[PDB]
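Engineer: After the structure tokens below, expect a handful of questions from me.
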Amino acid sequence: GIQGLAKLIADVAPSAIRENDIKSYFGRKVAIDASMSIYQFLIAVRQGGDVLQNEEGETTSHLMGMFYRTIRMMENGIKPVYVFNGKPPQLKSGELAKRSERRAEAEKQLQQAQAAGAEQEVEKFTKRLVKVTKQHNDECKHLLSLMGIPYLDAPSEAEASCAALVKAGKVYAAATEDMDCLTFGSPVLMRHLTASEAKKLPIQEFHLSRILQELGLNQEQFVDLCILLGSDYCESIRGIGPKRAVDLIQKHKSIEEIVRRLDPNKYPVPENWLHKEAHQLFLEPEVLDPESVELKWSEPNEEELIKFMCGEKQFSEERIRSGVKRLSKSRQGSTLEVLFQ
DNA sequence: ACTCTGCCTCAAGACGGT
DNA sequence: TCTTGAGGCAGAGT
DNA sequence: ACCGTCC
Ligand SMILES: [K+]
Ligand SMILES: [Sm+3]
Ligand SMILES: [Sm+3]
Ligand SMILES: [Sm+3]
Ligand SMILES: [Sm+3]
Ligand SMILES: [Sm+3]
């Protein structure tokens with residue numbers, strides 16, 4: 001995302017953050033980042049260091065989490081649409097390689113401590129070596145379709161497509177922890193949305209217009225600010241962080257002017273910088289067309305869900321049947337059936 | 001006194017009885 | 001084949 | 001709400 005954007009907004013633009021009870025969101029539509037949910041489920045949903053699976057050796061944690069979390073959201077009257085990632089931008093390749101180094105300095109580290117006998121360490125590095133594959137995304141898509149829950153394939157970054165679904169009024173906000181969703185123009189971002197029987201953090205909304213108001217900036221200047229803070233698509237200036245970049249943009253209003261108004265002896269510019277291409281990518285991303293698909297929450301298919309979850313993935317039939325009943329009853333309570341005119 | 005580097009470390013769920 | 005976030009601290013730079 | 005368990 002963006003380096004320490006949430007803290008900056010908290011300290012400088014406190015009015016941009018608003019908190020509301022889960023019970024106030026009945027009847028609202030949200031766009032969820034699915035890949036992040038899958039990472040969460042694959043990391044957390046495990047027992048004894050091993051992930052939930054069937055006899056064929058196939059992971060099922062992502063299905064556990066997707067199923068139950070989705071049902072809970074529906075029970076609270078929240079209608080979600082999962083947005084899946086697409087082709088990553090080439091500007092991100094750099095970052096996409098550095099996150100690979102974090103894996104390189106992990107798999108090799110899972111060989112000396114896996115032979116030493118330290119359980120908890122092995123569990124840690126194993127958790128750090130989790131990667132979401134296409135089989136995960138496809139089994140999740142299948143499950144959602146069997147549940148009647150709509151999903152959309154983004155052409156590139158799912159965060160930008162979410163931002164476009166909000167910009168177009170198709171949903172109210174994007175449920176993601178990806179803060180650069182605000183740089184793609186998402187008028188509202190929602191954090192901490194799980195709706196659990198033992199809830200923890202409060203649901204918080206970041207409103208873009210309030211951010212721009214408190215900072216006294218427009219979308220272009222804000223994108224430049226986020227480029228200076230630390231994006232995933234280009235480099236940041238060495239030695240310039242939040243406090244300095246805020247004043248620099250509040251005073252000079254652009255990166256071009258900043259470069260044309262600084263002493264290179266103190267703050268040098270990165271070699272072969274791509275700040276204009278990142279500015280462009282953020283202001284005008286590759287995004288699906290929201291007017292194409294109209295979102296529908298349809299009746300779940302109970303029989304196929306039993307054959308898939310219980311027959312193939314070996315979930316308990318009682319829990320699944322009761323869950324489907326809960327889902328159909330909540331959808332009954334929150335959605336109006338089709339009216340032909 | 002601020003502020004940023006540049007490292008280091010860490011983290012990511014839910015159910016059905018009690 | 002593709003997700004992210006948050007601190008703490010020594011030390012130099014402002 | 002805690003805690004063994006989910007697959
Ligand atoms: K920086
Ligand atoms: Sm992102
Ligand atoms: Sm199979
Ligand atoms: Sm190293
Ligand atoms: Sm089978
Ligand atoms: Sm009907």
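The first residue you see is number 1, and the count goes up from there.
The way this entry was determined, per its header, is X-ray crystallography, 2.8 Å.
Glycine too: its Cβ is placed from the backbone N, Cα and C atoms.
So Swiss-Prot has the following annotated:
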- A:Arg28 to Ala (Swiss-Prot position 29): No significant effect on exonuclease activity or flap endonuclease activity (MUTAGEN)
- A:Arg46, A:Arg69, A:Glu157, A:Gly230, A:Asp232: DNA binding site (BINDING)
- A:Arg72 to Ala (Swiss-Prot position 73): No significant effect on exonuclease activity or flap endonuclease activity (MUTAGEN)
- A:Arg102 to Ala (Swiss-Prot position 103): No effect on flap endonuclease activity or substrate binding (MUTAGEN)
- A:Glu157 to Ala (Swiss-Prot position 158): Loss of flap endonuclease activity and substrate binding (MUTAGEN)
- A:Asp178, A:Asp180, A:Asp232: Mg(2+) 2 binding site (BINDING)
- A:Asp180 to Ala (Swiss-Prot position 181): Loss of flap endonuclease activity but substrate binding activity is retained (MUTAGEN)
- A:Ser186 to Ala (Swiss-Prot position 187): Fails to translocate from nucleoli to the nuclear plasma (MUTAGEN)
- A:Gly230 to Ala (Swiss-Prot position 231): Loss of flap endonuclease activity and substrate binding (MUTAGEN)
- A:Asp232 to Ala (Swiss-Prot position 233): Loss of flap endonuclease activity and substrate binding (MUTAGEN)
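Surface or core, plus neighbours and distances: that's what I need for these features.
Structural biologist: The Cβ of A:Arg28 (mutagenesis position) has 16 neighbouring Cβ atoms from other residues within 10 Å, across all protein chains displayed.
Sequence-distant contacts of A:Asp232 (mutagenesis position), defined as residues of its own chain at least six apart whose C-beta falls under 8 angstroms from its C-beta, comprise A:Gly1, A:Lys92, A:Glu95, A:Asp180. DSSP gives A:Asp232 (mutagenesis position) a coil state; it is part of no helix or strand.
Around A:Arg72 (mutagenesis position), the same-chain residues six or more apart in sequence whose CB sits under 8 Å from its CB are A:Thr194, A:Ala195, A:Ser196, listed in sequence order.
All protein chains included, A:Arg102 (mutagenesis position) registers 10 other Cβ atoms within 10 Å of its own Cβ.
Taking the Cβ of A:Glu157 (mutagenesis position) as centre and 10 Å as the limit, one finds 27 other Cβ atoms among all the protein chains shown.
Mapped onto three states, the DSSP output places A:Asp180 (mutagenesis position) in helix.
A 10 Å cutoff on Cβ-Cβ distances gives A:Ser186 (mutagenesis position) a total of 26 other Cβ atoms nearby, all chains included. Under DSSP, A:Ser186 (mutagenesis position) is assigned to coil, being neither helix nor strand in the three-state scheme.
Summarising the environment of A:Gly230 (mutagenesis position), the number of other Cβ atoms within 10 Å of its Cβ, over all protein chains shown, is 19.
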Engineer: Got a sec? Which of A:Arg102, A:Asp178, A:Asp180, the recorded positions, have CB under 6 Å of any ligand 2 atom?
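Structural biologist: Only A:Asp178, A:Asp180 meet the Cβ criterion.
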Engineer: Using a Cβ cut-off under 8 Å and a sequence separation of 6 or more, which residues in the same chain sit near A:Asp178 (Mg(2+) 2 binding site)?
Structural biologist: A:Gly1, A:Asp33, A:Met36, A:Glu159
Engineer: Distance check, please: Cα of A:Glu157 (mutagenesis position) against Cα of A:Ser186 (mutagenesis position), rounded to an integer number of angstrom.
Structural biologist: 13
